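**Student:** Before anything else, here's the structure in question.
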Amino acid sequence: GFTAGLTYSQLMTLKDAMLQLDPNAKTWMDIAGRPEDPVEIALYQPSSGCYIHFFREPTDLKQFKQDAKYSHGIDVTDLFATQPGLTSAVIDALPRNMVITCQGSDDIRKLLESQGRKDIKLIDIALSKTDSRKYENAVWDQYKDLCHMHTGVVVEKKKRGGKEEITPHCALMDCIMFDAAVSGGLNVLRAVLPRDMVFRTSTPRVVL
RNA sequence: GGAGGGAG
RNA sequence: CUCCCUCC
Ligand SMILES: [Mg+2]
Ligand SMILES: [Zn+2]
């Protein structure tokens, strides 16, 4: 009937903010979290340099906790004030019949089809782990200030020894670094959404 | 159950 | 840690 949790004022603000997108530009999307219970969400257009990055709190904290140690290293403490509903809102604003590019389209497909957008055409570059990540450290370097949200230490099976430490999976960096791979190098970036749209400024209060 | 991949 | 895909 309506769009949950967002008032009309900020919902129009959003819709205007997302008209800054070129419907026909190359458009990247990655997520952190399960498609059922996503936590981080990024969309990227290298052509303009503009991106949509925001956050959601997990409903399953158990599944979230494993995912953080072996994938994203996100501290649930840092999702503390995030716009409820934002995901459904942003997905709904995406242009009818859009073309998204991603890696491992199966997660992205599951999410969009759960938002009712079957109309969105998905292009999976279908790379390999070692190909796609080839621009990782440079992307993380030039672009570090854009995500401070992966605090955690992320690990991997060492063939000899069990845990080997790595660089975690940020929807945003992945978006950027996959483009770099598919375009053979690095492409200035601007957020489509205002900070107080993706995060509530929490105020001091008396507890009741 | 194995072989390989991919995702969080 | 957990999910997905392909193959026998
Ligand atoms: Mg992905
Ligand atoms: Zn991130």
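The numbers used for chain A are those of Swiss-Prot, and the residues that appear cover 360-546, 549-569, in sequence.
Including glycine, each Cβ sits where the backbone N, Cα and C put it.
For the mutagenesis of A:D389 to A, Swiss-Prot gives this note: Loss of RNase activity. The structure shown keeps the original residue. The annotation Zn(2+) binding site is assigned in Swiss-Prot to A:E399, A:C506, A:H509, A:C529 on the grounds of experimental evidence. Where Swiss-Prot documents A:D466 to A as a mutagenesis experiment, the accompanying text is: Loss of RNase activity.
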**Student:** If one measures from the C-alpha of A:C529 (Zn(2+) binding site) to the C-alpha of A:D389 (mutagenesis position), what distance in angstrom results, rounded to a whole number?
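**Tutor:** Given the Cα positions, A:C529 (Zn(2+) binding site) is 8 Å from A:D389 (mutagenesis position).
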**Student:** How far is it from A:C506 (Zn(2+) binding site) to A:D389 (mutagenesis position), counting Cα to Cα, in Å?
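**Tutor:** Counting only the Cα atoms, the answer is 14 Å.
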**Student:** Radius 10 Å, atoms counted are CB only; among the binding-site residues A:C506, A:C529, which position scores highest?
**Tutor:** A:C529
**Student:** Note that 2 residues are unmodelled after A:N546 and before A:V549; then state the distance between the two Cα atoms in Å, as a whole number.
**Tutor:** 8
**Student:** What does the structure give for the C-alpha distance between A:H509 (Zn(2+) binding site) and A:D389 (mutagenesis position)? Integer Å is fine.
**Tutor:** 15
**Student:** Name the residue among the recorded positions A:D389, A:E399, A:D466 whose Cβ has the smallest number of other Cβ atoms within 10 Å.
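**Tutor:** Across A:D389, A:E399, A:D466, these recorded positions, the one with fewest Cβ atoms within 10 Å is A:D466.
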**Student:** According to DSSP, collapsed to three classes, what secondary structure does A:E399 (Zn(2+) binding site) have?
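**Tutor:** A:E399 (Zn(2+) binding site) sits in a strand per DSSP.
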**Student:** Measuring Cα to Cα, tell me the gap between A:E399 (Zn(2+) binding site) and A:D466 (mutagenesis position) in whole angstrom.
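**Tutor:** That separation, Cα to Cα, works out to 13 Å.
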**Student:** Where the criterion is a Cβ under 6 Å from an atom of ligand 1, which of the recorded positions A:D389, A:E399, A:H509 meet it?
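**Tutor:** Among A:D389, A:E399, A:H509, near ligand 1: A:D389.
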**Student:** Taking the centroid of the Cβ atoms of A:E399, A:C506, A:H509, A:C529 as the Zn(2+) site, which other residues of that chain lie with their Cβ within 8 Å of it, listed in sequence order?
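**Tutor:** Along the chain, the qualifying residues are A:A391, A:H431, A:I433, A:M508, A:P527, A:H528, A:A530, A:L531, A:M532.
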**Student:** Using Cα coordinates, what distance in whole Å links A:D466 (mutagenesis position) and A:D389 (mutagenesis position)?
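**Tutor:** Given the Cα positions, A:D466 (mutagenesis position) is 9 Å from A:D389 (mutagenesis position).
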